[PDB]
Structure formats: C-alpha cells, structure tokens
Amino acid sequence: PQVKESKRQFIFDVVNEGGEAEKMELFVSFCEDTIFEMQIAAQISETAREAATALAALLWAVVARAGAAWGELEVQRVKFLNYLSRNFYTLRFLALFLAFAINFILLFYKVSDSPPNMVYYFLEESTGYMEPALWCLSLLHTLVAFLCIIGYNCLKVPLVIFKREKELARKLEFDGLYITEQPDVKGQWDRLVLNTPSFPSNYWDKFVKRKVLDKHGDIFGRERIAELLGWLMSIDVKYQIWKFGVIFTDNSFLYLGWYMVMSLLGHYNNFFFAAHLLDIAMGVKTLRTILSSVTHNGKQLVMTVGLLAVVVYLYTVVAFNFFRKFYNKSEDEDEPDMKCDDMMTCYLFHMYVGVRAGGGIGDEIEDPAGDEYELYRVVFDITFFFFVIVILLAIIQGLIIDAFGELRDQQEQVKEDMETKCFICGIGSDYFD
Amino acid sequence: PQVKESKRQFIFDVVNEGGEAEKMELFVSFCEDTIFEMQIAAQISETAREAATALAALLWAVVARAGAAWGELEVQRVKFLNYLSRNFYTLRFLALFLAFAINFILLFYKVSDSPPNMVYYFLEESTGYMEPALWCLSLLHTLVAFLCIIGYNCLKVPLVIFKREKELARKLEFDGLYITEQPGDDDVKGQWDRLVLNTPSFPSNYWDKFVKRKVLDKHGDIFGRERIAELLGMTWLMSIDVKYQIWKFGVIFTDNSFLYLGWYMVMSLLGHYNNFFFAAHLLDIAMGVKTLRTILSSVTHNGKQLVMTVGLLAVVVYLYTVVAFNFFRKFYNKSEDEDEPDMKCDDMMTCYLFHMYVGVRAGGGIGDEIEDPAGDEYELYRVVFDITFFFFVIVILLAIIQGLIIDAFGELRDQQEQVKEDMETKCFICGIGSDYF
Amino acid sequence: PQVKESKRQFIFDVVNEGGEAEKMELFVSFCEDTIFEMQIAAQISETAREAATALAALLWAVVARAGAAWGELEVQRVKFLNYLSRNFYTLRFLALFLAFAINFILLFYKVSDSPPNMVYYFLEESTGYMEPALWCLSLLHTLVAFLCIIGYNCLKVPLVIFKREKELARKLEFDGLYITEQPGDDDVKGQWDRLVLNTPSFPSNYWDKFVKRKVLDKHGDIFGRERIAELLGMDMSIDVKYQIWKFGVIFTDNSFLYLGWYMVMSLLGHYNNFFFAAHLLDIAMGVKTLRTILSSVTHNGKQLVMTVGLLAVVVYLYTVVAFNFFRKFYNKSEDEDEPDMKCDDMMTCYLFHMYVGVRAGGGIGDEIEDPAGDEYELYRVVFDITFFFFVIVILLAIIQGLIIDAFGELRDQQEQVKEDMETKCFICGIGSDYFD
Amino acid sequence: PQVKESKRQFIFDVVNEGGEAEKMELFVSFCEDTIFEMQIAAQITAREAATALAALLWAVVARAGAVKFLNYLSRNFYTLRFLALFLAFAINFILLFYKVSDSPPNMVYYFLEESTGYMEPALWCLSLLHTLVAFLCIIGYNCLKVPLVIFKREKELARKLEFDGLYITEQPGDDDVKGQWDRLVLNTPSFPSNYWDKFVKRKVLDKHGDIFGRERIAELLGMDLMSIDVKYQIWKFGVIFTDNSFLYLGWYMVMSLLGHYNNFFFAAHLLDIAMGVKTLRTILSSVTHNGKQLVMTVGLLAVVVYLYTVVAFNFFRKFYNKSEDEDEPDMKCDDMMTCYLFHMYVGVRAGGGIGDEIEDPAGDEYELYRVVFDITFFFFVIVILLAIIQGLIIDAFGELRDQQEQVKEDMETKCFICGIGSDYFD
Amino acid sequence: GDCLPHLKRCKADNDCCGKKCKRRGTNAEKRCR
Ligand SMILES: Nc1ncnc2c1ncn2[C@@H]1O[C@H](COP(=O)(O)OP(=O)(O)OP(=O)(O)O)[C@@H](O)[C@H]1O
Ligand SMILES: Nc1ncnc2c1ncn2[C@@H]1O[C@H](COP(=O)(O)OP(=O)(O)OP(=O)(O)O)[C@@H](O)[C@H]1O
Ligand SMILES: Nc1ncnc2c1ncn2[C@@H]1O[C@H](COP(=O)(O)OP(=O)(O)OP(=O)(O)O)[C@@H](O)[C@H]1O
Ligand SMILES: Nc1ncnc2c1ncn2[C@@H]1O[C@H](COP(=O)(O)OP(=O)(O)OP(=O)(O)O)[C@@H](O)[C@H]1O
Ligand SMILES: Cn1c(=O)c2c(ncn2C)n(C)c1=O
Ligand SMILES: Cn1c(=O)c2c(ncn2C)n(C)c1=O
Ligand SMILES: Cn1c(=O)c2c(ncn2C)n(C)c1=O
C-alpha cells in the first residue's frame, strides 16, 4: 500500500541527493515515519466518432496499465471516515476515469446562433442518454473529489504533522533555535505552538518541556523559559490553527484543494472540467519527468529567453530607425497596414511573427531587390535568422532535452546504485556474489 | 554458413544481455544446439525511364552488397526436400529479386476513363513484353514463396521444436515444474505444453528417451507413482499421435519467423487479385540487413514512453483546442471568400482535428494558419496563445518524441559497438583481455 | 567579497587550463596579487502597456536576482574617491537599471510625418511625466557612467599596473629577456615595456625597489656594467615615458576599453536619444549564462568562418550551374508582362541563392517554379534535392553545432571544475576517499 | 622542411589506426622512406561588398590551410600550388560579373564593368597563367613525390619477394590488380632504380633456389649471364597514373584546359580549399565515413515513399490536382511515375508532410483516412528518417574531429617508442 | 582506475562508471554523459 510507495520515494531521494554521511540519519527518520504509518494503517484497519472512441479507449487503457494505481451516529461516522481512509488510490483513479469520460463527452460540443446571443447546444446521434449522463458524471466527479480530499486529510495529514514535530523538536532539544538564537516562515509560523498546553499531541515525547527547560536552565532562568513554552473544553486554538496552517502549506493538499475548486467551478461552466486531464502527468513517472525538465533549468532558460528578447529589441530598433517602409503587410494601396510605424507594434511583430517564421523576419517583409538598402537589408535578415533561429531557439530546445535526459539518467543511476550496492554496507554486489 | 550466423547471434545475445553467471549454461546450450544443427545438416547434405532504371540498379546493387547471401517416388520425395533445403538463402535472394522486379514494373502504371469507371492499364514506350513479364513474375513469386515456406519448415522448425522439448525436459527434471506445481496464470508456453506429456514420443528428436523414467524415479516417492504414470502417460495413420501433432502445429505457428513467412506467402496470393499488394514485399529488405532492422526496432524500443509523450501532446492540444473554441473562434476563418466562409472551430471535433493535424505539422505553430489579430481585440491574448502553443509543441514535445526515437537508434548502435569491442578484449571464459597478451 | 570572487576566478582558471606542474606557482602569484589588493581595500575604507510593464518588471527582477553587478580640497578629493570606489558594483547595477529604464521608455515611440519630413515624437497614455523623465534619466546615466569610469580607473587599474610591473621585473631579473636576449617582433609588450626601464619609478607598486641593483650584480660579469647602467638608466617631478607607458597599458586593458566604449556610446546618446539601445547589452556581461553563450560563438571562430566559406563556395558552385543550364524557371513574378527574372547576372543570382535559398529551409526549389510538364524535370529535381540535402541538412547543421556544442562544452567544463574542486583537495592530489 | 609534414602524417596514422604490434615495423618503413627524402632535397553597392567578402575569405584561406631546370621548380611546388589557388580565386571572383542579354555585345555572355575596361584581358591573362601553373605543378609532381611512391612500391615488392616469396611460389596475379601489374617489373634489368639494394635478385635465387628450379626463377626475375626499359616504363606509367594525388592533379590540369573552352569550368577549382584545410576535408569525408549506412537509409526512405505513393495512387488520386484552372488540369498522380516523382521531390522537402501541397480532405470522403496518411507520412519521413540521416553525418563528423584530438592526447600522454605513460616519466 | 568521473573526459564507450561515453553533436570532447 502506502508504505511501499513511501519506501520507494525515500530511496529515490536518499540515493539521488542523499550523501552517505547523513544516509543513516535519513534512514532512521524514515523508520520513525514508518511506525506512524503502520499505526495509522492499523487504526483504519478492522466518421470521427468511431476513430475518437478508439483513440480514447487506447489512451485510457495504456494510461491505466502504467499508472494511476446520538452515539450510534458517531459510531457510523467513524466507520465512514475509516471507509474513506482505506480506499484513496482507488478513488483517485476513479476520479481520473470520470474526468476522461466527461472530457470525451465534452468533445461533442457544438455552438450555433439559433436555439436548439450565441448559445451552445449538444449534438446527439439519436442517443438521448448522453445529456443527462454529463450532469450525472459531473455530480459523481464532485462527490469523488470531496471523498479524495477527505481521505487525504484523514490518512496523509498526520504524516506531515509528525514529520514537522520531528523537525521542530530535534531543532529545539539539539540546537535551541528559539532560546539560544532566533530565525524562515516556518519558524515564525510554528512559534505559536511552543506556548500551547499540549505541544506533542502526535509525538512520543510528552515530557519534552522539562528536557528543554533543564537543558538550558542555567543560561536562562526557569521563569524565562516557562513563559516561552507555556470538544469546547479541549479546544486548543493555537494548536488547531497551527495544524490548519501546516495542512495549507502542504503541496499535495493544495493540489487536492485545487482539484476540488475546479470540480465545483465546473458546474458554473461545464468547460472548466478540462483542467482535470493534467492529473495523468502525475500518474506516470515519465510525464512528470517531462514536466519537471522545463523547471530543472528554469533560471538558465529565463536568462536565455531574456537574451532572445534583448536581441529582438535590438533588431526592432535597427529596423525602426532604417527599415520601416517595407513593413506594409496590407495588399490594398488605399488602406495600408503600417506595422513599424510604432515601436511597440514593430516589436510585437518581430517577437510574434519573426521567431515563429522559421526562415527569419525577411520572409514577411518586402523584397529589397528593387530598392535601395538592398545589401543592408539582406545582411540584416541573414544575421537575424542566424542569431535567433539557428542559435537561441536551438539553445533553449537543447537545454530542455538535456534536462530531460539528465533526469532520466539520474533515475537510471539511482536504480543501478540500488542494484549494485547494499544500502547499509558500502560494499558492492561483487562481494556478495 | 548457418553455424557462423548462429554463433554471431549467440554472442550478440549473451553480451547484450550482460548475464555472467549463466554464461556457461548458455555456452553448453549453444553447444548442443550446434550438434543438432550439424546432424540435421549432414542429414540434408548430398526521360524518367533511364533515371529510374539507373536508380533502381544502384539500389539493387547496394542491397545485394550488404544483406544478401511407387518405390521410385520415395527417393524423389527426399531429393526434392534436400535440394530445396540446401539453398534456402538462395530462395530468399530470388524472392527479393522477384519482388524488386515486380515493383519496378509496377512503377509504370496509369489510369484513364476511356478503355485502353476508371480502369488501370500499363503503358511502355515499346517494351510490349513487360506486362507479360509481370504476369510471369507474379507466378514465380508465389512459387518461390511456397519454396521458402517449405525450406523454413525443413531448416529451423526441427531446431525450434527440439529446443522447446529441451527446456521442457530440463524444467521437468531439474525443477520438477509440473509434478510439484502448475504454470497457472500467464505462462502461455507452459500451459500449451500440457498435451505433450501424454504423447508416447516425448523425445521425438531429443537424444535421451528415458526422461520420463528419470522423472518417475526421482519424484515417485513424495508423489504417487500411479499419479506420475498417469501424468506422463505410462499403417502410419493409426500410430500417429494427435496431441503431439497439435503441439507441433502450435509451436510452428507461434514462431515469429514462420509467422512472417506465412504473412509473406499470404500477401503473395493476395497480390494476384490487386497486383499492388506486392509493395508490402519491399519490407523484406528491412529485415534482411542489420541496419534497417535496428532502425525499425528503435521505434518500438521506447514504445511505452513514446505513447506517454503522444498522449501528453494530445491532452496539451486538447486544452488549447478548448481555449480556442471558447475564446478565439473568429480567427479560424480559413475561407478567403466572405460569401461562403468556414469555421475550423465551429465544432469541437473539427477544431481538435485542425489543431492536431495542421498545428503540429505546421512547424511554426497554430498562429500561421489562423487570422492574425492586427486590428481586433484580444490581440495580446491571441499572441500569447500562439506563442505558448508553438513553444510547448514544437520546441518541447515534438523535439522529445524525435529525441526518443533518435536516441534509441544511437544506443542500439552503441551497444553493438560495445559488444564488438568487448569480444576483442575478453576471453569469454576468464576475465582477461589484451592486457595479458 | 572582492577577494572571494577573485579566488573563484583564479581557481576556475587553474582547474580549467592551469597545469599541475605550475599550480603551486599560480597559487603563489595569486596570493601575491591578493595581498596587494588588501591594502588597496584598506586605504579606501573609512492593453499593450500593462503587458509590456509586467514583462519588463519580470525581466528586471530575474536579471537582478541572477547576479547582476587647497588643504580642504585635498581631503575632500580623496574622500569622494574612496566613497565612489566602495560601491562600484552598485554603480554598475545603477547603470544597468538606468539603461533598462531608458530602453523601456524608448518603446513608447511613434513616428509620423506631421508634427506633434518624418518627426520622431513621444505619444503617452495621457501621462506627460515621461517627456522630462527621459532627459533626466539620460543625464543621470551619463553622470553615472562618468563616475563608474573614474572608480574603475582608481580601483582596479592600480592592480593591473602592479601585476604588469610584477611580471616585467620577474622576467628582467630571472630570465634576462632584454639584455641576454630580445623579445623581438610578434609581441607588442616586448617593445612597449622598453620605455619603462630608464624611469626611476619602475617599482612604484612593487615592494622590491632594489631589483635594478640585483639585476646589475647578476649580469655585471657577463655583460659590461656600463651596458646595464645605460639600459636601466641609473645615474617639476613630471616624466613623459612612464606616463606614456601607463596610458598604453590602460588602453590595452579590455575592461577599460569596454568602459570607454560605454562612455562614448553614452555621449552618442545625446545626438539622438534612440542610441541608448546599446547599453541594454550589459546584462549579458553580468550573468554567467549569457556571457558563456556569447563566448560560444568565439570559441570556434576559425571553424565557423571556414565552414561559412565552404557554404559560400557550395552556393557559388550551385549558382553557376543554375545560371548556365536552367535559368528560365527563376521568374518570381506573377504578371506575364512584367518579369522578375532573379537569374540574369551572376551577382544577382548568387545573392538570390544565398539570401533566399539558404533561409528557405526546404531547398531552392520551393520558390522556383516546379518543372512538372517541361524538360529537365529529372535534372531539376536532382538539383533541388542535392542542394537541400547539402546546404540545409549537413552544412547548416554543422554551423549550428559549432556553436551549440561549444556552449555545451563550456557548461560541461564549468561543472567539471566545480566537481573537481568539490571532490579533490587543491593543495594535495588526495581524493575525497582517503581524506574522509 | 617538407619531410616534417610526412612525419606528422605518419605518426597521426600509426596512433589513429596502426596497431601496437606493427609500430616498430611502421617506424622502420617510415625511416627507410625518409632517408632518401633528404637525398632528394640535396639533389634539388554589390561590387564593394562582394570585394569585401572576397578579400576576407582569401585572407582566412591564406592564414589557415594555405640540372637546375627543375631545381627552383621543386622547392617552390608547395608555393606554386598556393599561387595556382590564388589565380583560381581571382578568376572565380571576376566570374561573378557575367550577364546575359539579347542585344549584341540568342543569349550572349558578356561583361558588366564599372568603367574598368581592363577586366576581360585580365581574365584572359589569369586563365593563361592558371593553365601554365597547372602544367608546372603537374611537371613538378612527377619529380617530387612520384619517386617516393614508386620507391615505396619497390620496397613492398622486395619485402614480399624475399620474406614471403609470393611471386615464385604463391603467384597471385589473378586475385589482385597490383599483382598483375607488378609482374612486368620482375623481368626488367633496372628493377632497383630507387631501391638501395641493387642485388635483390642474388638473394631470392638461393633463398628458394633449392626446392624450386633455379632456371625458372632466373628467367622469371630477368637474371641473365642504348637503355630502353620498356616493361619498367609501362610499370612506372601504371603506378603514377594509379596514384590518388597524381590523379587529382591530372584532373585539375584537365579542368584548367577545359576552362579555356568556357570560363565557368574554372569553378571546380574552388574545391582545392577543401583539401587544403583539415576540417573541410573532415566535413567532406564525414559523408563517406558512413556511406553504406547512409545509402541504406536513403534506400529505406525511397521504399517508404514508394509505399506512400502507391497507397495514394490506389485511393487518393483526385487530391493531386496542382493546377488552379479547371479547364486545364495538372494531374500529378494519374501515373505512378509522376506521383512518385512528386512525392520524392516535393514531399520530402516540404517539411510538414505531403499534405501541405495536396488538397484539403475536409468536406469529402476519405477525410480521416487521409489525415492519418499524411500524419504517418510526416512522422515517418521528416521526424524520423531525415533526422537519422542528418544525425549519422553529424556523428561521423564529430567523431572524425575527435580522432585528431585523441591522437594529440596520446601523443602528449604516453611514450611512443617506449609504450609507457608520462605518469612515471613526470 | 578504470572507472571515470561523470563529466571527466573519456576516450571510448564504457571504460568508466557511466558506461556511456556520448559526445554532444559535433563536439570532439567525449565524456561519460
Ligand atoms: N539492505 C537492502 N535490503 C533490500 N534490498 C536491498 C538492500 N540494499 C540494496 N537492495 C536492493 O534493493 C532491491 C530490492 O528489490 P527491488 O526493489 O528491485 O524489487 P523486488 O525484488 O521486485 O521487490 P520489492 O519491490 O517488493 O522490494 C534489489 O535490487 C536489492 O539489491
Ligand atoms: N574465447 C574466445 N573465443 C572466441 N573468440 C575469442 C575468444 N577470446 C577472444 N576472441 C576474439 O573474438 C573474435 C571472435 O572471432 P570470430 O571467429 O567470431 O570472428 P569473425 O567475426 O567470424 O571474423 P574473422 O573471421 O574476420 O576473424 C576474434 O577477434 C577473437 O580473437
Ligand atoms: N584545499 C582546499 N581549500 C579550500 N577549499 C577546498 C580545498 N579543496 C577543496 N575545497 C573545496 O572548495 C570549497 C571551498 O569554498 P567555499 O568554502 O567558499 O564554498 P563553496 O563550496 O565554493 O560554496 P559557496 O561559496 O556557495 O558556499 C568547498 O567545496 C571545499 O570542499
Ligand atoms: N618519440 C617521440 N619523439 C618526439 N616526440 C614524441 C615522441 N613520443 C611522443 N612524443 C611527444 O610529441 C611531442 C613532441 O612534438 P614533436 O616531436 O612533433 O615536435 P615539433 O612539433 O616538430 O616541434 P615544436 O613543438 O618545437 O614546434 C611531445 O608532446 C612529446 O611528448
Ligand atoms: C513509541 N516510540 C517510538 O516508536 C520511538 C521512540 N524513539 C524512537 N522511536 C522510533 N520513542 C521514544 C517512542 O516512545
Ligand atoms: C614588503 N613586502 C611585501 O609587501 C611582500 C613581500 N612578498 C610579498 N609581498 C606582498 N615582500 C618580500 C615584502 O618585503
Ligand atoms: C646502402 N644502404 C642504404 O642506402 C639504406 C639502407 N637502409 C636504408 N637505406 C636508404 N641500408 C641497410 C644500406 O645498406
């Protein structure tokens, strides 16, 4: 279940970016997480139509085959919560199936002026079962999104809670970040928890307060440290708001909240459901790798795009000063279209049409053969093509492909390191056999 | 001839796989297969016309250079089989030549309404003996395909069935596969090998005929002797066992090479009806030579990742299609005439088709085909839409699919080079190379 | 700070090109240069508008976060100098900000015949706050560049002079480059440093003022002592030869030349306010990635030029064939009565082939009319196919690679230097294995 | 001064391809070829821009990759070739001012000069001097490098005859072209004209004179007892006309001679700059480095285009009407040959598939089928096959350039005549 | 010894830990990419 995924992920980072010096400490932290995961598991335990249809079926099959995995009232409610907790990866796969189904339904969308303003009508090939079905699967998608966010809150929130408890307690009783020093939004945010009556709700050390107080009881007085560390009756407001804030900080919780928000907004406009097809990227590893390859070299890519913009601005100013009479795109003589009569318009023309031309800006501009400045404009066009299309676009593309290939090679290297060497002992597999 | 190719294939397989512990077992297996090949070999032993012609001759020469290499009835029946099996590669060469000639003649077809609906007829400046040439060439191609299927039945089918019986006996004896467990799920070969045991002639070509006796003696105490005998089964028409025959046909049909040759033959027969199905026979040159086979296999080497990237491109275009359908719809007027305009994104299906078929193939983005936003609203939005679409498709996704196929081709060549170099610096028994001597 | 960046460049150079035999000598030289800068630092111590605005703000943010660079008169003059030299990098950053602001303002320019001949005037969105802003920004940038020139002259130029004197004296007393031998031609420095021997202020920056005596004692036996005395010139306070040598050595410096080019472009920006676009290129010199991209082209300059020459001769060989054999298909006009034959002279056909055919991307046959139902169809088809497969497939890819690979190799060299320093001690070749 | 280049070529060759087991033998052969190399030396507007790029290109080419009746002509042969290249560049530059017109000076080839009437006589004099310098170069080659190659051939023949005894016992004339050609020189009395050992016949007649009859070897090798060595003369002609460099120089001379018939024939001499510089030679040889694989890939592309052409011919015939006029149609796929020509010529170079030219299938039958047809055509041709063809040549050129760097690294890394690295040498 | 660093210059395929000595385009330099 989730413990295997956690183990594989831990190994992935601990070999990709984890040194041998702190590998044992990271392993100990992972075994500390694992025990809490087992406790949680024990707690929850007791024509275009035919071609499009074929293509969608093939795509869904290949995607699914590689990824996407009143006391009695209270007694019923806790069982309901446990039921949602037990099956979460199945609900996340059902939501993905529903999104694909409703997107295939939306693929038959038509717009016409006359009613069935510009109205939108649904085309049915003599099958009236489809229009109510769209609303039905929309309702089920909203319901399963709610179930998924409830399950994530139930089974994954305590993991991040207890990890943050590890981090802050280890910082406190080793370094004393709040007594011997001061911090880093996490430090300012977790700070309110220190004065709470019950800090270690999810951790073993329920008597850590005395340990921290006695550790630095000589540098600071007892009263100096006591103030820092401190249903309706048991409503720990500071602890609960801290838990809500760290829940909000979680990236996967933000993803689930965005999914729920998009599902709710899809009722207002049915075309908002198209954003739910981006979950296939997270389902399969290679699509996630492709998506992350863009941000792997984000700073250098931004610098390269800035250089491209700067050089296009240089060509724009060069053309604006000299080569502007040849920018008449309109064929009609009575009504001209002066694209370089304004600096902003000419810059937009160079950025939008010059880059995508593929053969330089000179393709759109008029031929200078029968006019002066012929050699100057020929040199301008050739140099523009060579400097932009040959150089900068190729550099950006090569950076993207290099980042992608580097990510694949990192994954492969992690796999070979796992299969060629023991995790605990530094000896290789040759010694074993 | 055959033994050298088999040896080269063995080395390629072992070095490419990288297995070291099983190297000795693979060597012994090749040794016994080699003895089987020698025994069976001993058994069978005794104007546009001129330019097009020049180009076809050069292509045929280069393909040839690389990638080409009633008592009285009893003796005749085996003599025919021996002579046919002796020159199987010659038959394949003849088939390739026949297909090349047929395609060269087919390169001179025409259509016309009037007779010599639409009718297909052949024309030639003089050369009235080229249509009968094709008529004869089709018959010779069909005959040579039949000869090829017979030669493959004689050459490799005994080797394949002998190897299958070999691993079956090895699994029965060394592992005790059948008497202690069942293949169960998957294991198509294991499930298909069930009918073999009841056949008395289990080692029809395998050397030892006492394999059943060894299995019964070894596993006759833990498991019942009667059960083992029942599992093991303990006028030529009556003596022939049906189940072994069905196993033989199943193994023969399952073989990839026999399937390819049967497809070749069936295309040869189908060619007589349309006279244009012989074009599929030109793919034989791809399998003939290592280079084109590697080029073809590079496409399927990363098939799963290629499908992932294609699906990502499709869903990415789908979002752009939705955005265009909801917002940028007046710019998709392809018709120049105002009286009769057409909208590519009036419907979602045609909008997606236009975005996928035209936008990806454009090379400059979807913005080239659609009307430019010069003097209309949403100009900045349309510019951003076109720029982002063109970037995300051409620079990233199309580059990455091409990237995967080209990288597969490169690695398939790098692995071949590494195998060739390793065979020059390794002894294949001891881990020493040119350093020692 | 300055010492940290200097050590980064020194270690990068040593790991990249510096040999292991002279690595210790390079370390000693760097320490010699580093100590001299310590006292130097000691003495100075005490709608389209909205989208364009958003894009400019984002670009400025990313480029800034990527690593962008008479008694009373005497006491006041030095105090201004140290104040200026303390924040030279901030002055470079301010100059970059000024250039970016002017260039963004320059985007709001419209040209029309009518006054507000062709008149270049400013058209704003009902905000007249930009018309004097451009002028104030122009003079502010000019003043900033002037102060930057002065600060670079006062701060880093003395280090260059000290280094130059260091190698000059070292060669003079350890190799006899001037009296035992002659540097000869092909070396401008060999003749240029000849003017400094007779100057009494030779060790102005170097701490060894007795180099002349030592080199006189060393070579006093092999060569006549009078020869050494005449060669080194051993016998209000204004000299000419030393000042000329100093001027030559600063003009030789690349950074001073670049700053003077910046200053002269700033002056040229007053003749026309639209000339300030050249100041926008300072971003490339700031961030390492764009500097490496620029150096990629120069890395394979000879190969690039020679490959372009090969492309030119190939296009010439194709143009002569087009001119002699098939030139009736070179009509680019659609009107029968008005021809536009692009192949009637060798020069014009060559220009059409190179300027249009190379950039076509699909061969010269794309623009040329298709020879469907005419003679020479096979010849023309082979001509177009071979032209494409050579020019746009092989040669053009080679020219593109000669820059893309060069950039990639530079990046790989930088990462290799980083890894080598991270996994190997500088002083001793002991790896991280034993040292752990 | 000149033997240095031969030394560089020899050492680069032995490091690049020469094995370690034959390194000593290759050194011996190089030294034997080199001793007499010293004895040979002891016996010895648009006009202005066009001018600007022409001068720049000439400067770059010059900078990188440039008894007495034959005495001064032998040492200056290398400079003579540079002089010929300069003349070729000059005549090529003047060839750029041609024009065609119907008026008198039937299309005519005349000159357009900006008041420079001394251009045609200059071109005539330059052509005459170019053919003269080509004649001088072809004259000097037979006295400069031909003795070296014929001496090498005599060396290899002597080694074969002595150590192996191929001619007397093996006798492989039919198997190879050289074996047949070398049979004539054996009977010649002037076999060791260039070889130092003038008594190579007195050794093999007792090395193999016992098992085999001496009377046969004596007659086979010309042993007997003005000066016209006919058989040696024809052997010399064969080896000199079989030489690659001699053939190239003869081709250059014949092209110069043909340039008098038409000045445009002089454009072929611009390829000499390719062989002059190493990297241009690398670019030229990268195509032939993977020639077999390149031709096989081109053939696979051709058969793929043929399959697409026949598929279109059976089904998509009415979509290939290029002519816009309805009265007069241009049917490009009414014949298989024409459709194949259109697919190979236009489809490959289109860059976006065959469908960018042919008609839109919207509003007609076979719409999705043709959509798939063109999608597959684009993906299989432009995305895959053209990319692979380009990548093969790119990789060949990259590895060919890498080979020289590796040769230099092994030159500066390990002791060539000792086989040990520089780590111990330090 | 036989194994080589990641981006350190190599000579031929394998003969390093990366085992893949590819070159970037026309670049002569080869490293265990
Ligand atoms: N201490 C270790 N314990 C277990 N496996 C280890 C250890 N150190 C390294 N490994 C490696 O981890 C891998 C464990 O198996 P692997 O993850 O490849 O999948 P598996 O055997 O199919 O089963 P599972 O995924 O269920 O563990 C092996 O490659 C093994 O060599
Ligand atoms: N134990 C070994 N067994 C076989 N070959 C070995 C062994 N160790 C090294 N080799 C080398 O591996 C190569 C295999 O030789 P093989 O007979 O298969 O070559 P081939 O491809 O048929 O070519 P050729 O006939 O030109 O030598 C040879 O270069 C041989 O020296
Ligand atoms: N002899 C050496 N002296 C100093 N540093 C060395 C030496 N040998 C290797 N190094 C490495 O050089 C680096 C020292 O530089 P420094 O302490 O300035 O930081 P850095 O690693 O370059 O990174 P940053 O400056 O971004 O923190 C360390 O990575 C260290 O391992
Ligand atoms: N046997 C050898 N003789 C000479 N150099 C050798 C030998 N073996 C290896 N080398 C290497 O060759 C290089 C010497 O260069 P070489 O002998 O070609 O000189 P050169 O290029 O003619 O002279 P110069 O460099 O002075 O212009 C050194 O890197 C040396 O290590
Ligand atoms: C229950 N429990 C643990 O599971 C634990 C621990 N320290 C480490 N672990 C893993 N402590 C103190 C603890 O009480
Ligand atoms: C004064 N001084 C220095 O300042 C100095 C030096 N060596 C290096 N430095 C920096 N020596 C020898 C010296 O005398
Ligand atoms: C006379 N002579 C040579 O001239 C000669 C030679 N080896 C090479 N040469 C050139 N030997 C061995 C020799 O005796």
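Going by Swiss-Prot, the residues shown for chain B are 4208-4253, 4323-4345, 4541-4587, 4626-4743, 4766-4968, listed in order.
Per the header: electron microscopy, 3.1 Å.
Note: Cβ is positioned from N, Cα and C throughout, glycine not excepted.
Annotated caffeine binding site per Swiss-Prot: B:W4716, in sequence order, evidence recorded as a large-scale study or a structure entry. Experimental mutagenesis at this site is recorded by Swiss-Prot as B:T4825 to I, annotated: Decreases threshold for channel activation by K(+), caffeine and 4-chloro-m-cresol. Decreases inhibition by Mg(2+). Here the residue is the original one, but Swiss-Prot notes a mutagenesis experiment at this spot, B:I4897 to T: Loss of channel activation by halothane and caffeine due to Ca(2+) store depletion, probably due to constant Ca(2+) leakage through the mutant channel.
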Cβ packing number for B:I4897 (mutagenesis position), 10 Å threshold: 26
Listed recorded positions (B:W4716, B:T4825), ranked by Cβ neighbours within 10 Å, top entry: B:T4825
Spatial reach required of the 195 unmodelled residues, as Cα distance in Å from B:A4345 to B:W4541: 38
Cα distance (Å, whole number) from B:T4825 (mutagenesis position) to the residue listed as 'caffeine binding site': 37
Cβ under 8 Å to chain A, applied to recorded positions B:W4716, B:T4825, B:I4897: none
Listed recorded positions (B:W4716, B:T4825, B:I4897) that sit near chain D [CB under 8 A]: none
Cα separation of B:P4587 and B:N4626 (whole Å), the pair that brackets 38 residues absent from the deposited model: 13
Secondary-structure category, per DSSP, in which B:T4825 (mutagenesis position) falls: helix
End-to-end CA distance across 69 missing residues (from B:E4253 to B:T4323, Å): 51
B:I4897 (mutagenesis position) and B:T4825 (mutagenesis position), Cα-Cα, nearest whole angstrom: 35
Euclidean Cα distance (Å) for gap endpoints B:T4766 and B:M4743, 22 residues missing: 23
